[PDB]
Amino acid sequence: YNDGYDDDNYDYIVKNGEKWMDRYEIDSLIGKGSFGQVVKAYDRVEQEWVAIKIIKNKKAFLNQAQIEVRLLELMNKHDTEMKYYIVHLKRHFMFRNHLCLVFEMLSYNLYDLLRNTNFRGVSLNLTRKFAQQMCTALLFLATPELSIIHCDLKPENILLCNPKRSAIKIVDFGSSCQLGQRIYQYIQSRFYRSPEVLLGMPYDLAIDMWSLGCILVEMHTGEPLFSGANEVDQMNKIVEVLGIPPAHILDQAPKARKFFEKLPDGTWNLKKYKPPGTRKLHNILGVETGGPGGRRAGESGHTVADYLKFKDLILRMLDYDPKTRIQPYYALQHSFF
Ligand SMILES: CN(C)c1nccc(-c2c[nH]c3ncccc23)n1
């Protein structure tokens, strides 16, 4: 495959210590996924370690990464001080039939961090730090010259800069789009997928705020908020917590009847779970009962008052109506922060 350079998965066969382009010394593989691989490499010209994302030698993967490159170039252009929590693309090149994206080197992702908590969650204080950085990133993506919808926010796409610190960067803009050029109908990883997407309705940057609300709950509890096995199960899990979506939304939803049925009195119910709205976020978070699993009882930084502010912000991020769902500017002003 590829003159011996590739495996049968379209991946470049990594070789420890290989020199590329009279510039990079490849050290080791540090991550992998559907897109290809990420290697740690020494950039001998800039005298620093870098992460090189080696995209698969396969046209669909190449073109996904070309979208990613263009969006990163647009963003990084408007954030030269690296202050808006978006990963920094240093440069890119084609090498041995692989598109290669050279990034700053990052640490663990937030799913890795959840595993490191034994799936019991990070503290409310650390959750708040992640939330503030993520809302700042979403404010930046919403600036009009960007208008970027990430479209795949989830713990695995948020990386720590350093294992010992709370600073983060968002990665993976290969599935992203811009408000002016929305093309996709099928988007978002299932657990983090917004109701408007499930319902086949128009969408905008608010879909990323929905995902963020789901992510932040999971960061503190250790477990996904809405862990659907398929779209019907996903919507039913959302409904357990948040109730039946508003009629004015379902009346306009192309896929309303995948999940719901309209009664003679005009109201909507589920098609034949805990009853709608009875799995309270108040209890998932343990607002009055010592946090998730009661494990935060007797800990500082986890008061009822604190939890009530967190609950309020999350419920605003999980508004069914994308027009009234909280937006980044206002999330940042919320009393949780
Ligand atoms: C999808 N993905 C994993 C991805 N997409 C874009 C950038 C990065 C990335 C940048 N620096 C890193 N350092 C260590 C590990 C990964 C990365 N990872």
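Note that chain A carries Swiss-Prot numbering, so the residues on display, from first to last, are 136-407, 415-479.
Here the Cβ of each residue, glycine as well, is placed from N, Cα and C on the backbone.
Swiss-Prot lists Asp287 with the feature active site, proton acceptor. The number of other Cβ atoms within 10 Å of the Cβ belonging to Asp287 (active site, proton acceptor), over all protein chains shown, comes to 21.
Taken residue by residue with DSSP, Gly171 (ATP binding site) is part of a strand. Taken from Swiss-Prot, the feature ATP binding site applies to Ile165, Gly166, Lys167, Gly168, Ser169, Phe170, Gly171, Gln172, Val173, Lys188, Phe238, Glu239, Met240, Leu241.
For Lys188 to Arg, Swiss-Prot lists a mutagenesis experiment annotated as follows: Abolished protein kinase activity. Here the Cβ of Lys188 (mutagenesis position) has 25 other Cβ atoms within 10 Å, regardless of which shown protein chain they belong to.
Contacts of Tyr321 (mutagenesis position) defined by a Cβ separation under 8 A and a same-chain sequence distance of 6+ are given as none. Taken residue by residue with DSSP, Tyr321 (mutagenesis position) is part of neither helix nor strand, so it is coil. The annotation that Swiss-Prot gives for the mutagenesis experiment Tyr321 to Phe reads: Mildly reduces kinase activity. Does not abolish autophosphorylation on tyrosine residues.
Taking a Cβ distance under 6 Å to any atom of ligand 1 as the criterion, the recorded positions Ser169, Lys188, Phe238, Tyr321 reduce to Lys188, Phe238.
With 7 residues not built between them, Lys407 and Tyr415 place their Cα atoms 10 angstrom from each other.
Residues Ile165, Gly166, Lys167, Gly168, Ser169, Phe170, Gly171, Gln172, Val173, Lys188, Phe238, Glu239, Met240, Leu241, recorded as contacting ATP, have a largest CA-CA distance of 20 Å. For the recorded site, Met240 (ATP binding site), the DSSP three-state label reads coil. Annotation for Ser169 (ATP binding site): spatial neighbours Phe196, criterion Cβ-Cβ under 8 Å with sequence separation of six or more.
Around the Cβ of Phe238 (ATP binding site), a 10 Å sphere holds 20 further Cβ atoms from the protein chains shown. When Cβ neighbours within 10 Å are tallied across all protein chains shown, the highest count among the binding-site residues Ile165, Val173, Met240 belongs to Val173.
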